[PDB]
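Quick notes on the structure that follows.
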Amino acid sequence: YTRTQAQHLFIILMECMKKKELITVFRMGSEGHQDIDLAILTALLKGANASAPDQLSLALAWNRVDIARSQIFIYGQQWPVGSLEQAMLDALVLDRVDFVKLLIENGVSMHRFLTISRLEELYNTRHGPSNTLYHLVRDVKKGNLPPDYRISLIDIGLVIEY
Amino acid sequence: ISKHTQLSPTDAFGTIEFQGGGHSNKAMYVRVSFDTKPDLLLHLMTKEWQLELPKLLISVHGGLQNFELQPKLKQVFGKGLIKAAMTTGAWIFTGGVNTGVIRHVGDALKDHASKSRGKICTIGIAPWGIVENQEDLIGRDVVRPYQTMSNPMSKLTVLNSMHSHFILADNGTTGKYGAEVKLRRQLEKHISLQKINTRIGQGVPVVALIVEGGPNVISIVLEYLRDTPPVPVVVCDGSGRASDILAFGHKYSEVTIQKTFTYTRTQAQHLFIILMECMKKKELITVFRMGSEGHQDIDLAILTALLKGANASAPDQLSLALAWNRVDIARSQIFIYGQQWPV
């Protein structure tokens, strides 16, 4: 395939094979991960060599649930304190039902997670489908609403009462 | 020290509720000393918890290290155990703390409650000194929330959910096991002497299920096999532990140097004498292999162990199968070629 045995790329091939920690080969049915999409996605997780919160946030952004269920949530991942709460909040604002369900099933308690401040910030999020809350909160409070107004829980209570 | 502790009255019982688990489940609990008389505990379970006497007392033993079964094997084991404990009124004794085989039976319970009705009286006997939250359980006769999340560096363990009862045994220590083995064995001995509703004269049968195991598990198996009423023991081949050693020794029973796997104190220390004694009394041990032999179903394997292991007459087996409300067991195992039914 090259200029006889005189010319060879075997040394550089052995260097690449020395760096084989990141290469993820694929064989049709002879090994595990028979699916290309699983093979490509799992390469970015183990190849990142990052902490568990990074992998969870990435899988949350991709809107893939089975990837986080299978690769991330495994035996003794040693989740840092406060990471699961932030993951719950991020999955909550982005309208990811599967991730909320998975986090509830894996140790996160809704009674402890929810608080006044977190709900208050949850009511002013933007990373979701278009909603009709702002028109109601501008029609209930006064005739006019100043721009860039944080919707306090009293305003939402008045909206509910209306 | 030399067990110099205050024999104070109990101050922590009531009801717990697991928050953050897969499902919202409650479980009554009460902490008791290791020297509690088993009759009092049976009375507590009967009149103070509204539970009738069981028709089956499946006990589970295993190693305390959080091993992992190979896939497509824990599924059939869990389904068989669930079927055997659901179709017949059964009590499943277990360690209770979320470690080892207890985690697997908890997963098996969780993988049935989402598909079937009913309840399983999975009484758990766990040492009080190993619970990760020894506090937050002191409110007597009150509902106390409990968080199922645990940290690997906590040096303790969290009580497993889906265990819809609890019994806590304490001997003053903290962070050590071994304070409930005597309590569990005494409770099983007292239960097996109770009288079931049948008037022929048989007591509640007991069957010990062995998964994984350990060096002490061989000793407790020998203890089970040497009781005046012998207790049939069911093991599994696919565990890679003392149960796997028992399965390996089941073939070629009644080759010694093959026993060295660095699992004990070299070749200097060996439990081969005890293992060979247990293999000598292999009439009651009923091993299980996935598809390699007959009785591929765990529920069939457990139920058939109590029939042949009883060594009782045909009327006893028929009455037992009648009490369990299992028909195929009587059809296949009892009504067989020339049973010689008495007049």
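We're sticking with Swiss-Prot numbering for chain B, so the shown stretch reads 127-325, 351-405, 420-508, in order.
Header says: electron microscopy, 3.5 Å.
Cβ atoms here come from the backbone N, Cα and C positions, even for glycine.
Taken straight from Swiss-Prot:
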{"type": "MUTAGEN", "residues": "B:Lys198 to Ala, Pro or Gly", "note": "Reduces calmodulin-binding by more than 50%"}
{"type": "MUTAGEN", "residues": "B:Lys200 to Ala, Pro or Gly", "note": "Reduces calmodulin-binding by more than 50%"}
{"type": "MUTAGEN", "residues": "B:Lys205 to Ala, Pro or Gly", "note": "Reduces calmodulin-binding by more than 50%"}
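Here the features listed in Swiss-Prot are placed on the structure.
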residue: B:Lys198; record: mutagenesis position; Cβ within 10 Å: 9
residue: B:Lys200; record: mutagenesis position; Cβ within 10 Å: 18
residue: B:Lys205; record: mutagenesis position; Cβ within 10 Å: 17
Task: May I ask for the distance between B:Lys205 (mutagenesis position) and B:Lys198 (mutagenesis position), taken between their Cα atoms and rounded to an integer number of Å?
output: 11
